Amino acid sequence: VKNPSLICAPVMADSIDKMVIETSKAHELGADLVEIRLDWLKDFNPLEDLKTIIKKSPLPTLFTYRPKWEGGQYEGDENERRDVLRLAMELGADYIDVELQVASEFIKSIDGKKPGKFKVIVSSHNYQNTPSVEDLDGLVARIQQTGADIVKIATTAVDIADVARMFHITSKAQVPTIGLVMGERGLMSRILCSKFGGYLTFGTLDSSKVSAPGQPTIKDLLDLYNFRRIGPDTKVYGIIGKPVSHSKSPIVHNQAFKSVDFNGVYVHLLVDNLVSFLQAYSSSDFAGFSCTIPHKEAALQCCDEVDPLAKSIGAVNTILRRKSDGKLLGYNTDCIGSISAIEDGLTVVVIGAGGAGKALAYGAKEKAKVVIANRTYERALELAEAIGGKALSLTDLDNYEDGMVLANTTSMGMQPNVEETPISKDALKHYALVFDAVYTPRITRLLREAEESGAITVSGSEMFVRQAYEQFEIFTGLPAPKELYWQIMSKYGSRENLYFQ
Ligand SMILES: O=C(O)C1C=C(O)[C@@H](O)[C@H](O)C1
């Protein structure tokens, strides 16, 4: 619906002087406007302070004076709260946000008294879930019925599938609509506003100034997700997983997409149920997906067609939705990714029997013997007796035969479990090379103690980048820009302890 989405910065400093500085920071970061959350001011002298903000703000101002009954910090007299909003309007505010509950009354009190460049946003906040399209429409009509210039509906994501309903609302409602879904599971709704008609999205001045759950930073929206490039036709891709907030796939793919001018955007996809997810996002808009724990094997089953190597391995980490029939094709780039990294580093002990374990184990047999150690024995057992290998009780891993190579394919060691390692340091001696598929952190405890053991270490980054540029080729149909990916990872994927949520 209409213009690309604006980016609004929430201003919550508890002091007016601090808010003035934040509005300047908002402009520096690239925001289009700022939402002044008046309910967060410790001391507030309405007439004097509003004037100061409107006068000093380098960006258009949106004033909100959120009450405790609507999830804000304001308590006290309702008429006084409204007086402030009317005051903001008559002092030159670009917008004010008024709760649907009192919208009609408010709008009637300023009828014929609204300045020229002024818009009233009427908002509704749902903290429990995301209602049906039926209920959402009723909500939109009610808000429009108040006389609102702009409709704002904030819901909560119980499941990622919920977002699709909000996109349908912003995409089809014939009235300026700010539609967002709160929570990590609703993050995608804050990122794709420009593709689906959203009037604006909120981005934080920094990762610690959140006014609502799931809000990304302005810097990430603009530089990580390439917000300004997202349009009605951009194809959407994403990393399916749980957890998924540590994934750096959105970093590399968005950089690569931008570099080669491919019209696509890549986001994080926190998926609880793979089947419901795929069904909720089956349109052509969603062209491809990357899969990590714990949806690699399930992805194999969900794919209409499966590549020989994938079907052979028993796990899929790459899903491509073919334009033709529109079906799902499954591929596996983990095998070549990890195996290649290991050979480059140069009997294989594979920790973990999940999709990554299958892929690595499989690839390995295709070239010495391989033992599959896994806590859940049944899993390691099934795998072991598939690639013609031996299983092993995880507890017995600390003992073993020398010059062997160790390959962890489990999440052990991944942030925030930075002091966790799948094997005792004293047992690393029996290994020549140690590989860790975990790449966040780059240097896990396993790899660190492995190096202190004189063994050669192959970081997860080596495998991650490799499997990533192969996915780029699958998603785009363009030659894998290998050198580019290494450069992107090095320049944009080196910070640790990052969580996108
Ligand atoms: O984004 C990640 O963390 C990814 C991690 C690995 O499991 C790859 O197989 C995925 O394709 C991408």
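Sequential numbering from 1, following the chain as shown.
According to its header, this structure was worked out by X-ray crystallography, 2.2 Å.
Yeah, the Cβs are placed from backbone N, Cα and C, and that goes for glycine too.
The active site, proton acceptor annotation in Swiss-Prot covers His125. Here Swiss-Prot flags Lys296, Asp334 as active site, for shikimate dehydrogenase activity, drawing on a curator's inference. For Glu35, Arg37, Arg66, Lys152, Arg190, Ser211, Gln215, the entry in Swiss-Prot reads 3-dehydroshikimate binding site, with the evidence type experimental evidence. Among the mutagenesis results in Swiss-Prot, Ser247 to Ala (Swiss-Prot position 336) has the note: 13-fold decrease in substrate affinity but almost no change in activity. The residue drawn here is the original one. One entry in Swiss-Prot concerns the mutagenesis experiment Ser249 to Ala (Swiss-Prot position 338). Its note says: 10-fold decrease in activity, and 9-fold decrease in substrate affinity. In Swiss-Prot, a mutagenesis experiment is listed as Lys296 to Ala (Swiss-Prot position 385), annotated with the note Strongly reduced shikimate dehydrogenase activity, but minor change in substrate affinity. Swiss-Prot lists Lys296 to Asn (Swiss-Prot position 385) among its mutagenesis entries, and the accompanying note reads: Strongly reduced shikimate dehydrogenase activity, but no change in substrate affinity. For the mutagenesis experiment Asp334 to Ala (Swiss-Prot position 423), the note given by Swiss-Prot reads: Loss of shikimate dehydrogenase activity. The mutagenesis experiment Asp334 to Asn (Swiss-Prot position 423) is recorded by Swiss-Prot, whose note states: Reduced shikimate dehydrogenase activity, but no change in substrate affinity. Swiss-Prot documents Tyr439 to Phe or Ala (Swiss-Prot position 550) as a published mutagenesis change and attaches the note 100-fold decrease in activity, and 2-fold decrease in substrate affinity.
This view paints the features noted in Swiss-Prot onto the structure.
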residue : record                          : contacts (Cβ under 8 Å, 6+ apart)
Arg37   : 3-dehydroshikimate binding site : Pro10, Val11, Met12, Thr64, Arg66, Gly72, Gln73, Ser211
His125  : active site, proton acceptor    : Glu70, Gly71, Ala154
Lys152  : 3-dehydroshikimate binding site : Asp97, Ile121, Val122, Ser123, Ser124, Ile143, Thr177, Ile178, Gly179
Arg190  : 3-dehydroshikimate binding site : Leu180, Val181, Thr201, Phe202, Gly203, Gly214, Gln215, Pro216, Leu221
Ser247  : mutagenesis position            : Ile239, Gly241, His268, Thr292, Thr440, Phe500
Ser249  : mutagenesis position            : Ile239, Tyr266, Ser290, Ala468
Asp334  : mutagenesis position            : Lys296, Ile313, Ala315, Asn317, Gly355, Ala356, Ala359, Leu360, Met463, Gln467
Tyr439  : mutagenesis position            : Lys248, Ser459, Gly460, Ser461, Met463, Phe464
Winner by Cβ contact number (other Cβ atoms within 10 Å) across the recorded positions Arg66, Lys296: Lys296
All-chain count of other Cβ atoms within 10 Å of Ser211 (3-dehydroshikimate binding site): 19
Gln215 (3-dehydroshikimate binding site): tally of other CB atoms within 10 A of its CB: 21
Residues satisfying Cβ distance under 8 Å from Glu35 (3-dehydroshikimate binding site), sequence separation of at least 6: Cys8, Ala9, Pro10, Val11, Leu62, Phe63, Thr64, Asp97, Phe202, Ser211
Modelling gap (19 residues), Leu346/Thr347 Cα distance, angstrom: 13
Cα separation of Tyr400 and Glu401 (whole Å), the pair that brackets 2 residues absent from the deposited model: 6
Contacting recorded positions, sequence order - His125, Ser211, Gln215, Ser247 vs ligand 1, Cβ under 6 Å: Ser247
Largest separation between Cα atoms (Å) of residues that the record links to 3-dehydroshikimate, namely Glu35, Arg37, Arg66, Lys152, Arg190, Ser211, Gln215: 21
